[PDB]
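**Student:** This is the structure I have questions about; it appears just below.
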There are 6 protein chains.
Amino acid sequence: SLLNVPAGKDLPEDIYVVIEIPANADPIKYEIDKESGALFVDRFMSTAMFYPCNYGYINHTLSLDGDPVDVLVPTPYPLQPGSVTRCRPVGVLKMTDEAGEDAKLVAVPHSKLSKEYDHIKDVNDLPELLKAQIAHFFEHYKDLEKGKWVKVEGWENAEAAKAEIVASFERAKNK
Amino acid sequence: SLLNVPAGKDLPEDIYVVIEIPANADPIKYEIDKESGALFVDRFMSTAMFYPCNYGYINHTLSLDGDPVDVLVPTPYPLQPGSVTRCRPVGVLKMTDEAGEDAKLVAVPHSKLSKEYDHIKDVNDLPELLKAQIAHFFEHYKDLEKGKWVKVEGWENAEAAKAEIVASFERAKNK
Amino acid sequence: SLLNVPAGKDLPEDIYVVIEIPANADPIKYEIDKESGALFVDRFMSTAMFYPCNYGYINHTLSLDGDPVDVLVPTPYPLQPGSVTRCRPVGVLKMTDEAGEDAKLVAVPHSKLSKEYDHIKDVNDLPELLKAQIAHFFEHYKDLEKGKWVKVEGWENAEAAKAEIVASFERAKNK
Amino acid sequence: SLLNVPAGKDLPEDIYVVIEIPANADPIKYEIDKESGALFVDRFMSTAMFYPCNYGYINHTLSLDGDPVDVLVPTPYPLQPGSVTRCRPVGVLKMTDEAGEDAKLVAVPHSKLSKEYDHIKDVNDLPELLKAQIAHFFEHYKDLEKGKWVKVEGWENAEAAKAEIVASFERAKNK
Amino acid sequence: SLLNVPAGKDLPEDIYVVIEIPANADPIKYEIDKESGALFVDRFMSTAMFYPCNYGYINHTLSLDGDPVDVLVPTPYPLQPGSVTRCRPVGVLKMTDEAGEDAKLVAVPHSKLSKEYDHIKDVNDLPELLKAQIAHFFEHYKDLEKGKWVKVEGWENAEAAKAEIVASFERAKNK
Amino acid sequence: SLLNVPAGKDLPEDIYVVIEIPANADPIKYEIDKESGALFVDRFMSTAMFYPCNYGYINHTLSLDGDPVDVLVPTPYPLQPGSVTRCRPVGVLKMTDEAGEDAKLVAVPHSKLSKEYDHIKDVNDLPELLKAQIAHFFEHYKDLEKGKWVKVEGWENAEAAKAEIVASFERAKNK
Ligand SMILES: [Cl-]
Ligand SMILES: [Cl-]
Ligand SMILES: [Cl-]
Ligand SMILES: [Cl-]
Ligand SMILES: [Cl-]
Ligand SMILES: [Cl-]
Ligand SMILES: [Cl-]
Ligand SMILES: [Cl-]
Ligand SMILES: [Cl-]
Ligand SMILES: [Cl-]
Ligand SMILES: [Cl-]
Ligand SMILES: [Cl-]
Ligand SMILES: [Cl-]
Ligand SMILES: [Cl-]
Ligand SMILES: [Cl-]
Ligand SMILES: [Cl-]
Ligand SMILES: [Cl-]
Ligand SMILES: [Cl-]
Ligand SMILES: [Mn+2]
Ligand SMILES: [Mn+2]
Ligand SMILES: [Mn+2]
Ligand SMILES: [Mn+2]
Ligand SMILES: [Mn+2]
Ligand SMILES: [Mn+2]
Ligand SMILES: [Mn+2]
Ligand SMILES: [Mn+2]
Ligand SMILES: [Mn+2]
Ligand SMILES: [Mn+2]
Ligand SMILES: [Mn+2]
Ligand SMILES: [Mn+2]
Ligand SMILES: [Mn+2]
Ligand SMILES: [Mn+2]
Ligand SMILES: [Mn+2]
Ligand SMILES: [Mn+2]
Ligand SMILES: [Mn+2]
Ligand SMILES: [Mn+2]
Ligand SMILES: [Mn+2]
Ligand SMILES: [Mn+2]
Ligand SMILES: [Mn+2]
Ligand SMILES: [Mn+2]
Ligand SMILES: [Mn+2]
Ligand SMILES: [Mn+2]
Ligand SMILES: [Mn+2]
Ligand SMILES: [Mn+2]
Ligand SMILES: [Mn+2]
Ligand code: NA
Ligand code: NA
Ligand code: NA
Ligand code: NA
Ligand code: NA
Ligand code: NA
Ligand code: NA
Ligand code: NA
Ligand code: NA
Ligand code: NA
Ligand code: NA
Ligand code: NA
C-alpha cells in the first residue's frame, strides 16, 4: 500500500512524494489515512482557491503539525491522487498553522522522469509568480474556516529544504 | 486497504462512505472487489445516464442484494473513486432490484468536513429536484440491460436510513 | 452577434446575462470586446482563485467602471463562455475597484429554464457559504496585480439589485 | 455569424451541422437564437441524462416543431458548441414531441474530415447499442419536465433521412 | 492490493487487465510498483502524444522487457488508473523496445461488462484507423527520449495474442 | 465577428491571435471560416497527437498556404476556441506543408495580460523541450493522412518572426 513507499531512494536529495491533491483541481482537501492507506476527504475548502501545484507528502516523515512533511510538486500535467513521484527538493516555504510548524517543501520531478526541471537548481530558479501564488494560497485558503489559520515566514533555499527533510525523517524515526 | 476502513466512527449517525463512482461522471459502473480491495469495472452502462451524486457503500455492511449497503453522497465537487468521506445519513430511497432488496441511502458530508450540508437534517430538506432525479435514475438506468431491473418503493426519512444502516451492519456481522 | 442581445425580456426582473467566465474554471479573465463581439483574454489571473459562479454581464448597461454591469449566475453545471442565460436578480454585492464603482449582481436561472432556483427569492435565501466565498474572491483575486484593488461594501437585497440594473441600463442609454 | 452558414454544400447528401450540445456533456440544453446567432440556455435538464452524440441542426431548414431540423453527429471526440461540421446523413429516428413532429437525423462526419465513418453507409451500419441509447434518451429525457413529452416512432434509413432533409429545407424556403 | 489480482478467470480467453494510463489522457506514463502496488510516475513523456486506448498489464505475467505483459483496452469512456477490467484478447502488435521484446496485446471489454465489443472477434475486426494509430504511437512516442526506441514488427491475430498471454504467464511462473 | 478583429494594436511587436485549437486538447482540427466567421471542423486528426500550445492565426494576414499566418501561444491554462489573445512574437518554426510555405510563429501573452512570459525575449528563451515537441508534432501529425505532409526547416528568432508577420500582413493587403 502507500503506507509502504520509501521516503526516498537517497534522502534528502532523491525523494518520493505521495500525491494527495492534484494541481489545479477542485477544492477537496484529501489526506491519506495512516491506518488504512486510503484517501479520505479531510475538508471541502470554503474559499474559491486551488492548490497551485500537486500537493502531498514524504512518507515516513513527521512535521510538528503531527503529519508527514508537506510537498508541492510542479508538473506539466496534474497528477493522480494516490500516485507517487520521484522528486528533488529545490526550496521551502516556511510557515506555521494552527496545528504547528508546517513547512511546505517544493520538489521538482527527478531528472530520470523528465529533463524539464533540471534547470531548477535552487529556490531563485522557481518562477517568481509561482512562489508568490503559493505563498498567497497558504496565507488565504483558510480564511473562511474558523480556528484555522496560517503564518507565512518566508521562502528558503534548497539546502534549507534538505535540512527540513532530514529533520522530519528523524522525527518519525524517533517518536 | 479500503477493505479495512471502519463502517463509521459512530454508526448509524456518523459513517464513512467508500466512493466507487463520482458524481456526474461517465457511465462506468465500478465496484470494489472484496478479495483484493481494487476497483473493478462491473459494467459499462448502456443508457445515457449518470449517477446524480457520488455513489458507493458503507464498509462492513451487507444488503440483501449480497453487497455492502449503497450510499449517494452529494458534494460540491465530484469525489475520487476509491476515496472515503465521513457523512451523516439524511434519508433513504427504498427499492429492490434483480439481486434483492437494495436501498439507496443518502448521506451528506459530515459537519467536520463542511458546514454546507448542516441545514440538511432530514429527507424533506433535500431538494425535490434531486430526489426526483435519483428516483428516475434508478428507475431507468437498467432499461437496456436484459434481466436487470428495479422497483422503486419510495423515499423515507433519516430515522429509516439509520435503521437500514444498523440492519445492514448486523447482517454483515452475522453471516 | 452577442452585441445585439437584449438586456432582458422585462428589466429589471427578467434579464439576460452574457457569460464570459464559467464557474469553477481556470483563472483566465475573458471579456467581450465591444467592437467585435469576440471574447478576448483580459488577464491571466495571478492568484490561485476561481470565479465561484459563472460570471458575465447584462448587455446594453454600463457601470461606473466603464463596462456593462457584472453578474454572477449560479448553475448546476458550468456555462459556456459566450453563451446567454435568462435570469432573475436576487441580490447584489456592492463594491468598488480601481476602475470605479463595480457592483456584482447575483441572478439565478429563470423559472422557465429550471425550477431549481425558484426557492431563491432574495439575498438571504442564497447559501451563506456562497455569499462568503464570493465576497472573499473579490476581496483577494487582485492581491498579486499591482495597482488593481477592491473595496467590498456589503451584500444587499433583490430590490437593491433591481435598482442597480435600472441605473446601469439608464447610464448606457444616456452616454 | 452562424446565421449565415449554408445548409450544405450539396443537400441532402452533403450537409453542414451547427452543433449546440457536445456529446457526453453536462445536461444544459443550449439553442442558437435566430435573431442574434448566440447560444442561449433553453433549459437545465431535470433528468440525469446526457445527449449520446453531439447535437444540433441544419441551418436554413424547419421542422414542424418550428425550429431547424435536428441532427445527432457521432465523433471520436466531443465538438465545441457553436462549431460546424460537414456530415453525411445515414439514418433518422422518427419521433414527435409536444412542439410537433421532430425527427432526429443521424449524420456522420464527411469523408473529407475523416475516413472513420465511411463504413457507415446506412442505418443498419450504426451500432445497435448506439441506436438503442438514442431512442431511450429521447423517450426519457423529458420525464421530469411537466407538459414536455416524446413519442418515438422508429428508426428509418438514409433515404428517409435525406427526404426529411429536403422537406425541412423546403419548409424554410416556403414560409 | 492490485498485487493480488488474478491474471484472469480463465486465461488466455478471459483475463483481467490492471489499468495504468487512461485513454486520451495527459502524457504521464504511470507504472504500478511491484513492491508497494502503488502507481508511480515512470516518465513525463516528451512528445505531444497520447495513448490511443487505456493501457496497462496482466498481473502475474512477464514479458522479456522485465515487466508484466502490456495491454491496450478500448472502452467507450476512459478508465481510472489503478482500476481492473475483465477483457477478451483480440489481437497483438508485436514489437521490441530498448528493454526487450515487448508485445502490445489488444483486449476488449468482456461480454459480461458490455455487448459493445462482442462483434470484435479477431484483429481484422478492429478498426483500421485504430490499429494504424496504435502502431504510429509506439513508433514515435519515444522519439525525444535518448536511448529509448521501438521497432514495430506487425499486427497478429487473436490466436497469437492468446499464445503471448500463455507464454508471459509461464515466464512469471518460472523465474 | 472574429472576421473584424485587428491583426494587432502595433504590428509586428503587438499582435492579436485568434485561437482555433486549445492547448492539450482532443485532436479536432478546427478552422475559422472566412465567409461566416464560424469555427468549422477541418479534420479529425488520425494520429494520437495534440497541439503542444494553443493554436490559431493573425487576422488580416496570408501565408503562402492560402490561409492567415499560423501562431502557437503558450499559456498557463488552455484557451477557448474562438477567443482572442494579445501577444508578442518571440520566434518562428519555418516549415512547408502540402499547401505551401507555412511558418509557425510562437507568440507569448503580452505583458499587459501577464508578467509570466516577460522573461521570454527571443527564441532561445523558449524551453528546449517545448521547441522540440513543437517541431516533432508538425513533423508527424500528418503521418496517417495521405497526400498531407510537412518539411520542417528550423527555428528562427524573434526578428525573423516579426519579418514573417509583416510579410503576411502585406500579402493579405495585396491580393
Ligand atoms: Cl524510508
Ligand atoms: Cl497548511
Ligand atoms: Cl513569495
Ligand atoms: Cl466497523
Ligand atoms: Cl441498483
Ligand atoms: Cl422522488
Ligand atoms: Cl435592450
Ligand atoms: Cl472586479
Ligand atoms: Cl459575505
Ligand atoms: Cl443554404
Ligand atoms: Cl426533442
Ligand atoms: Cl432502437
Ligand atoms: Cl493468477
Ligand atoms: Cl513500449
Ligand atoms: Cl497498422
Ligand atoms: Cl488590421
Ligand atoms: Cl500545418
Ligand atoms: Cl527543435
Ligand atoms: Mn479548477
Ligand atoms: Mn492536515
Ligand atoms: Mn499534509
Ligand atoms: Mn497545515
Ligand atoms: Mn502539514
Ligand atoms: Mn452490484
Ligand atoms: Mn453497491
Ligand atoms: Mn443494485
Ligand atoms: Mn446494492
Ligand atoms: Mn474589466
Ligand atoms: Mn465585467
Ligand atoms: Mn472590476
Ligand atoms: Mn465591472
Ligand atoms: Mn458527463
Ligand atoms: Mn427547442
Ligand atoms: Mn433543435
Ligand atoms: Mn424537440
Ligand atoms: Mn426539434
Ligand atoms: Mn488530451
Ligand atoms: Mn516500463
Ligand atoms: Mn508495461
Ligand atoms: Mn516498453
Ligand atoms: Mn512492456
Ligand atoms: Mn488549413
Ligand atoms: Mn492556420
Ligand atoms: Mn498547414
Ligand atoms: Mn497554415
Ligand atoms: Na480544475
Ligand atoms: Na480561519
Ligand atoms: Na461528466
Ligand atoms: Na433491464
Ligand atoms: Na475547474
Ligand atoms: Na493588487
Ligand atoms: Na461529461
Ligand atoms: Na414530461
Ligand atoms: Na485528454
Ligand atoms: Na528515443
Ligand atoms: Na486534453
Ligand atoms: Na501524410
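Sequence positions for chain E are given in Swiss-Prot numbering; the residues included correspond to 2-176, in order.
Heads up, the Cβ atoms here are built off N, Cα and C, so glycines get one too.
As annotated in Swiss-Prot:
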type    : residues                            : note
BINDING : E:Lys30, E:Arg44, E:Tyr56, E:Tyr142 : substrate binding site
BINDING : E:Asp66, E:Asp71, E:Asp103          : Mg(2+) 1 binding site
BINDING : E:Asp71                             : Mg(2+) 2 binding site
MUTAGEN : E:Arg44 to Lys                      : 10% activity
MUTAGEN : E:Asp68 to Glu                      : 1% activity
MUTAGEN : E:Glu99 to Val                      : 33% activity
MUTAGEN : E:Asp103 to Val                     : No activity
MUTAGEN : E:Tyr142 to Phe                     : 22% activity
**Student:** With an 8 Å cut-off on Cβ distance to the E:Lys30, E:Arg44, E:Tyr56, E:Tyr142 Cβ center, who else from the chain surrounds the substrate site?
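**Tutor:** Going along the sequence, the neighbours appear as E:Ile22, E:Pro28, E:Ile29, E:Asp43, E:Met46, E:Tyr52.
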**Student:** If proximity means a C-beta under 8 angstroms from chain A, which of E:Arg44, E:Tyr56, E:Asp68, E:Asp71, E:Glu99, E:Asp103 count? These are the recorded positions.
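**Tutor:** It is E:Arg44, listed by sequence.
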**Student:** Using CB under 6 Å from any atom of ligand 39, narrow the recorded positions E:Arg44, E:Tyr56, E:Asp68, E:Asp71, E:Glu99, E:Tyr142 to the ones that qualify.
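**Tutor:** With ligand 39 as the reference and 6 Å as the Cβ limit, the list reads E:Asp68, E:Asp71.
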**Student:** Which residue, out of the recorded positions E:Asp66, E:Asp71, E:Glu99, E:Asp103, shows the minimum number of other Cβ atoms inside 10 Å of its Cβ in this structure?
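**Tutor:** It is E:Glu99 that, of the recorded positions E:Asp66, E:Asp71, E:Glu99, E:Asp103, has the fewest other Cβ atoms within 10 Å.
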**Student:** Would you identify the secondary structure of E:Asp103 (mutagenesis position) according to DSSP, in three states?
**Tutor:** coil
**Student:** Near the Mg(2+) 1 site, what residues other than E:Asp66, E:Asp71, E:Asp103 in the same chain have a C-beta no further than 8 Å from the centroid of the listed C-beta atoms?
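**Tutor:** The surrounding set, listed in chain order, is E:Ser64, E:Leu65, E:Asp68, E:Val70, E:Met96, E:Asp98, E:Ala100, E:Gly101, E:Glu102, E:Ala104, E:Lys105.
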**Student:** Which chain-mates of E:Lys30 (substrate binding site) that are at least 6 residues away have a CB under 8 A from its CB, listed by sequence?
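**Tutor:** Looking at Cβ-Cβ distances below 8 Å from E:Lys30 (substrate binding site), excluding near sequence neighbours, one finds E:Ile22, E:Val42, E:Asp43, E:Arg44, E:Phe45, E:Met46.
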**Student:** I'm trying to understand the geometry here, so how far is the Cα atom of E:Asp68 (mutagenesis position) from the Cα atom of E:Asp103 (mutagenesis position), in Å to the nearest whole number?
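**Tutor:** Pair distance, Cα basis, whole Å: 9 Å.
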**Student:** Rounded to the nearest angstrom, how far is the Cα of E:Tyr56 (substrate binding site) from the Cα of E:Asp103 (mutagenesis position)?
**Tutor:** 14
**Student:** Which whole number of Å gives the largest C-alpha distance between any two of E:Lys30, E:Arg44, E:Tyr56, E:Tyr142, the residues noted as binding substrate?
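**Tutor:** Looking at E:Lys30, E:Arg44, E:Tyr56, E:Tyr142 as a set, their Cα atoms extend up to 15 Å apart.
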**Student:** In terms of Cα spacing, which of the recorded positions E:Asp66, E:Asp71, E:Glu99, E:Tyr142 are within 10 angstroms of E:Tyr56 (substrate binding site)?
**Tutor:** E:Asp71
**Student:** Under DSSP, is E:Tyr142 (mutagenesis position) part of a helix or a strand, or is it coil?
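**Tutor:** The three-state answer is coil.
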